[PDB]
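See below for the structure under consideration.
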Amino acid sequence: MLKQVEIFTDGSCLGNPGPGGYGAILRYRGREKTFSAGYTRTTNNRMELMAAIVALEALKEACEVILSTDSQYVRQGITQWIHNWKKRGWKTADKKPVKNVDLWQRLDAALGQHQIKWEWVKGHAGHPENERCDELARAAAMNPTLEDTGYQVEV
């Protein structure tokens, strides 16, 4: 039994927008849960965000998490933008709503409950679990069954 919840995520997309999917591996309690879904029209960034949200939302109590992803958008958001956006009421300098505010606000809520250690992997050097995420994410996008509701060409 791991003394820390381990989370691995990836997302993929064939176009901008296009069909896309996500893969998330969660090691919680004594099992290994795998999540993966495809969406009809979405973006890469949205899928990488969706990876992390679905895994964290599966966490029913406050936990000590370690999340590993090679995603630069999650990283960039988490390390340099997020802190700034709350202070600005989730707006851009031009007073418009941030892009993917629906996903960022949603992930924000999910982290609020936990102790999190972020591990930024290099695409070419993740653990066997990040690669499986890549493969799940890819397969999902090849067979999309869901609609990405917050997507806009727009805002």
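Header says: X-ray crystallography, 1.8 Å.
Each Cβ is built from the backbone N, Cα and C atoms, and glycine gets one as well.
Taken from Swiss-Prot as is:
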BINDING   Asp10, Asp134  Mg(2+) 2 binding site
BINDING   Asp10, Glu48, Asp70  Mg(2+) 1 binding site
MUTAGEN   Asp10 to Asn  Loss of activity
MUTAGEN   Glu48 to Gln  Loss of activity
MUTAGEN   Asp70 to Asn  Loss of activity
MUTAGEN   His124 to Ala  Reduces activity
MUTAGEN   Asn130 to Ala  Reduces activity
MUTAGEN   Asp134 to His or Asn  Slight decrease of activity
From the centroid of the CB atoms of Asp10, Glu48, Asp70, the recorded Mg(2+) 1 site, which same-chain residues not already listed sit within 8 A by their CB, in sequence order?
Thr9, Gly11, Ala51, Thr69, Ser71, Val74, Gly123, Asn130, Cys133, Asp134, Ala137
Secondary-structure category, per DSSP, in which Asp10 (mutagenesis position) falls:
strand
Distance, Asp134 (mutagenesis position) to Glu48 (mutagenesis position) (CA atoms, angstrom):
10
Of the mutagenesis positions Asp10, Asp70, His124, which one has its Cα closest to the Cα of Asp134 (mutagenesis position)?
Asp10
Quick one: among the mutagenesis positions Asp10, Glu48, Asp70, which has the most Cβ atoms sitting within 10 Å of its own Cβ?
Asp10
Roughly how many angstrom lie between the C-alpha atoms of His124 (mutagenesis position) and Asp70 (mutagenesis position)?
9
